[PDB]
Amino acid sequence: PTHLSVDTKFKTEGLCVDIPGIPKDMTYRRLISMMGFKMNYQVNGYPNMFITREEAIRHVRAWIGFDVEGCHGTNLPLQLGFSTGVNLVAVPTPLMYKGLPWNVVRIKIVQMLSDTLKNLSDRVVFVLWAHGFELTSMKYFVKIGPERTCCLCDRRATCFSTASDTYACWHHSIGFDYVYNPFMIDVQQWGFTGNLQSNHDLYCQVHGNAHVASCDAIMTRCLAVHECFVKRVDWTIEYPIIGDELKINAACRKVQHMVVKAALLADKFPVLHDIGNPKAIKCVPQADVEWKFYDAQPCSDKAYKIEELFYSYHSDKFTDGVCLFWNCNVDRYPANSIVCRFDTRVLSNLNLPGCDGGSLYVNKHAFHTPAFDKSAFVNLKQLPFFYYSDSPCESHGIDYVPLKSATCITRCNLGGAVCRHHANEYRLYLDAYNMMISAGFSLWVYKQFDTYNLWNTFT
Ligand SMILES: Cc1noc(C)c1C[C@@H](C)C(=O)N(C)C
Ligand SMILES: [Zn+2]
Ligand SMILES: [Zn+2]
Ligand SMILES: [Zn+2]
């Protein structure tokens, strides 16, 4: 059962206001025919326009919420809303566009999906709360057939052009007019009581209902993200590499080792409380410190309450030494902390919009992360950039310009002139640091942290 069988039953109750008289007994096979499409017994990679919840979760990067509202149905204008915030008005003759015929609306749909999805996914998944008009509008901008490849590259085709009779992926679709072989899922098939707004609002206060199709589209996608990544979590599902995932993860390991090592050298904490991932490894294996681990999986809904992590009776004394929260998101960090906290507001191809201000960070696995909150860091300060090294000054083995920097904490800088090895290492470390920060990570530290305390570790 890899794909959704076309013979699966589709519940039609949510469609009967736009389509009165619709049969209660309905399959996807009959629904697709009703929508004006013909599948023609084709075993050519596209068995169904609709997909399972499991297939949708694997393709979360392709999710585009889509709603269609009657402005006044072949005789009336339709308002097409997308989770990108775009509203297009199509005439049968929060960005709002005036009424235009389908032949020009379809060109805009292809451009919008292509610009949104080219760096995210090889397809589009329209996330619906299906009431009828959205399904009956698909024939005006969607074409289906066998799975195809792009005319300018090896990627699967996502667009079709009636002008040249050619197919293209999202990267080569300029001037194309039809969406080709899209996928879709109706959230209303999962079992819900009441309307979209009532189900959405139970879990989210960030998306309002300004009474336009894009608002419904955003709410629909947000509800689907809630059901698949907030209430239900799956860290076994792997997502493909689309950007700087590897460099970011390597940079995070590099920065964690640097900051913790320097905090231990500078303040000589006798104990470190490492709170978070139950599979964590000591990030500074050679440190003298008593290293104590506390297990907590990533919180996907609300940030952990510090009172629940630390209290209810273990070292017990979390006030002794220092606490390390490396992506362990809590409501309020204690004053004696070293923290790495993901900023959900960051714009990136890895960070997708999420539920209630949270974001869906997709890097190898999907992590719904609670909304960034500046008040979590009230007992701490921002950690400044610095590079520390006690490794010997020796090159071994890329042309040079001498490094001058007050934040290169090395024996050679203490001595007055940074060596080639430490200049190369400082520049590689600065690039890794900038990669981590630009990915959305934020670093915070106990207020007494002072890099001036590292200079005397060179005796
Ligand atoms: C946890 C967590 N909190 O915010 C984000 C973002 C993550 C996930 C990320 C750090 C990651 O790649 N992990 C754990 C393997
Ligand atoms: Zn292409
Ligand atoms: Zn929402
Ligand atoms: Zn040196």
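The residue numbers of chain A are those assigned by Swiss-Prot, with the residues present covering 5949-6020, 6027-6047, 6076-6295, 6298-6381, 6388-6449 sequentially.
The backbone N, Cα and C atoms fix where each Cβ goes, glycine too.
The annotation active site is assigned in Swiss-Prot to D6198 (among others) on the grounds of sequence analysis. In sequence order, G6013, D6015, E6017, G6035, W6111, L6178, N6191 are the residues of the chain that are 6 or more apart from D6198 (active site) and have a CB within less than 8 Å of its CB. In this structure, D6198 (active site) is part of a helix by DSSP.
All protein chains shown were included, and the count of other CB atoms within 10 Å of the CB of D6015 (Mg(2+) 1 binding site) stands at 29. DSSP gives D6015 (Mg(2+) 1 binding site) a strand state. Marked as Mg(2+) 1 binding site by Swiss-Prot on the basis of experimental evidence: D6015, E6116.
Within 10 Å of the C-beta of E6017 (Mg(2+) 2 binding site) there are 21 other C-beta atoms, taking all protein chains into account. As annotated by Swiss-Prot, Mg(2+) 2 binding site applies to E6017, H6193, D6198, with the evidence given as experimental evidence.
Annotation source Swiss-Prot lists Zn(2+) 16 binding site at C6377, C6402, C6409, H6412. Secondary structure at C6377 (Zn(2+) 16 binding site), as computed by DSSP, is coil. Counting every protein chain shown, the Cβ of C6377 (Zn(2+) 16 binding site) has 16 other Cβ atoms within 10 Å.
DSSP gives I5967 (variant position) a coil state; it is part of no helix or strand. Counting only residues at least six positions away in the same chain, the Cβ atoms of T5960, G6114, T6118 sit under 8 Å from the Cβ of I5967 (variant position). Swiss-Prot gives this note for the natural variant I5967 to V: In strain: Omicron/BA.1, Omicron/BA.2, Omicron/BA.2.12.1, Omicron/BA.2.75, Omicron/BA.4, Omicron/BA.5, Omicron/BQ.1.1, Omicron/XBB.1.5, Omicron/EG.5.1.
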| query | Which binding-site residues from the set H6193, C6402, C6409, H6412 come within 10 angstroms of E6116 (Mg(2+) 1 binding site), judged by C-alpha positions? | reply | none
| Once you note that 2 residues are missing between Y6295 and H6298, how far is one Cα from the other in Å? | 9
| field | Chain-mates of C6377, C6402, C6409, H6412 with C-beta within 8 Å of site centroid, Zn(2+) 16 | value | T6400, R6401, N6403, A6407, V6408, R6410, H6411, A6413
| Rounded to the nearest angstrom, how far is the Cα of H6193 (Mg(2+) 2 binding site) from the Cα of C6377 (Zn(2+) 16 binding site)? | 65
| message | Take the mean position of the Cβ atoms of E6017, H6193, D6198, the recorded Mg(2+) 2 site. Which other residues of that chain put their Cβ within 8 Å of it? | response | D6015, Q6033, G6035, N6191, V6194, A6195, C6197
| message | So 6 residues are not built between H6020 and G6027. What's the Cα distance between them in Å? | response | 9
